[PDB]
Amino acid sequence: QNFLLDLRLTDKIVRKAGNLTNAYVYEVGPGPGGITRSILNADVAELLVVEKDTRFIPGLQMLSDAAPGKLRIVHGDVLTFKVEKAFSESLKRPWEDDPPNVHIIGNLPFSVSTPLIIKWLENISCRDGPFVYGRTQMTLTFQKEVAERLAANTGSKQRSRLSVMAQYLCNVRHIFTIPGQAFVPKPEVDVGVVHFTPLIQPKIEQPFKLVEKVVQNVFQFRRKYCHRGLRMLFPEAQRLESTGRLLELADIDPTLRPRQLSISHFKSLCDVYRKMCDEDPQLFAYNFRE
RNA sequence: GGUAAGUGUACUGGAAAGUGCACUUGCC
Ligand SMILES: C[S@@+](CC[C@H](N)C(=O)[O-])C[C@H]1O[C@@H](n2cnc3c(N)ncnc32)[C@H](O)[C@@H]1O
């Protein structure tokens, strides 16, 4: 659909990924090759590129004809391509060390990228997937609005769910947006650029699907008091007493609003919710739609 | 109150944009 061909920009992106000399990179959805021409020009060790659409191959291969052995083009679907088997076991560096010599770079349709960052976020929770090499970093691409929420801060206008879901597992710099006018063809949206480094110590240590559930119910009624959406974690019968103990033990003023909660206010609540989940087995599958 | 355009707007973990709401106007 909408492609990025401006060398000034494709360069700026690969610059904002970090030093890439003799590194290994996985570019998702290379497309016409703008991003990957620039990647190739950062003297990398090898660039693996996975692309769903066969017709971008002739052109992508002209780029590899220009840098032989540097570019490995793989005909694959990003949402199912198992990158963990894609590079040498040699590059696995431990989680407390520095990020491995492995980087992800992507400019995919927002249709694909948004779900991807979700399945990749829990991949970081579990330290599997692309993160078997351990705290591998990512440079990807979202509609300016979505880029904003990912990096939004406690109290910001656009502090939403992916604020919490991304920041508790990662350091999340949203380092610049670019105008839709820069794209062939220009969409009626601006485009934003976010970098992720997986956090050594995550800001919350509970199963991903737990704080996925917890953060959801908070941001449910986004400008009301937090307790009014929270309380829906609990079936009608227990709901009053339960919500009390939860806010009590977690130490949260219920007048607080979802956008005002510290990334640690969340750690607080989930620890308490995990406790009362393990004290009541039939509680974590409760959802009000019933 | 029903529809179309406009303008605001809210929400979005379906955002290369979508939908909901409000108001005004034209027509019914
Ligand atoms: C909006 S175009 C952008 C073109 C190019 N990536 C760029 O930055 O200029 C997105 C590209 O991602 C690819 N793509 C979309 N879904 C994909 C998927 N599931 N797996 C691999 N590639 C995908 C498409 O083939 C297309 O080439």
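We're sticking with Swiss-Prot numbering for chain A, so the shown stretch reads 35-324, in order.
The way this entry was determined, per its header, is X-ray crystallography, 3.0 Å.
A Cβ is built for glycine as well, from the same backbone N, Cα and C atoms used for every other residue.
Swiss-Prot annotations:
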BINDING   A:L38, A:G63, A:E85, A:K86, A:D111, A:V112, A:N141  S-adenosyl-L-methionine binding site
MUTAGEN   A:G65 to A  Abolishes methyltransferase activity, DNA-binding and SAM-binding. Does not abolish transcription activator function
MUTAGEN   A:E85 to A  Inhibits rRNA (adenine-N6,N6-)-dimethyltransferase activity
MUTAGEN   A:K86 to A  Inhibits rRNA (adenine-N6,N6-)-dimethyltransferase activity
MUTAGEN   A:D111 to A  Inhibits rRNA (adenine-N6,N6-)-dimethyltransferase activity
MUTAGEN   A:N141 to A  Does not affect SAM-binding, DNA-binding nor transcription activator function
MUTAGEN   A:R183 to E  Abolishes the interaction between 12S helix 45 and TFB1M; when associated with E-256 and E-257
MUTAGEN   A:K220 to A  Abolishes methyltransferase activity. Does not affect SAM-binding, DNA-binding nor transcription activator function
MUTAGEN   A:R256 to E  Abolishes the interaction between 12S helix 45 and TFB1M; when associated with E-183 and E-257
MUTAGEN   A:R257 to E  Abolishes the interaction between 12S helix 45 and TFB1M; when associated with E-183 and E-256
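The binding residues for S-adenosyl-L-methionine are recorded as A:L38, A:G63, A:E85, A:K86, A:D111, A:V112, A:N141; their greatest pairwise CA distance is 20 Å. For the mutagenesis positions A:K86, A:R183, A:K220, A:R257, the greatest number of Cβ atoms within 10 Å around a candidate Cβ is found at A:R183. A:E85 (mutagenesis position) sits 5 Å from A:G63 (S-adenosyl-L-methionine binding site), counting Cα to Cα.
For ligand 1, there are no nearby mutagenesis positions; that is, of A:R183, A:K220, A:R256, A:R257, none has a C-beta under 6 Å from one of its atoms. Here the CA atom of A:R183 (mutagenesis position) lies 23 Å from the CA atom of A:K220 (mutagenesis position). Recorded residues A:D111 (mutagenesis position) and A:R257 (mutagenesis position) have their alpha carbons 39 Å apart, per Cα-Cα distance. When secondary structure is read from DSSP and collapsed to three states, A:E85 (mutagenesis position) falls in the strand class. Recorded residues A:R257 (mutagenesis position) and A:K86 (mutagenesis position) have their alpha carbons 41 Å apart, per Cα-Cα distance. Recorded residues A:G65 (mutagenesis position) and A:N141 (mutagenesis position) have their alpha carbons 9 Å apart, per Cα-Cα distance. Spacing of A:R256 (mutagenesis position) relative to A:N141 (mutagenesis position) is 30 Å (Cα to Cα, whole number). There are 23 other Cβ atoms within 10 Å of the Cβ belonging to A:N141 (mutagenesis position).
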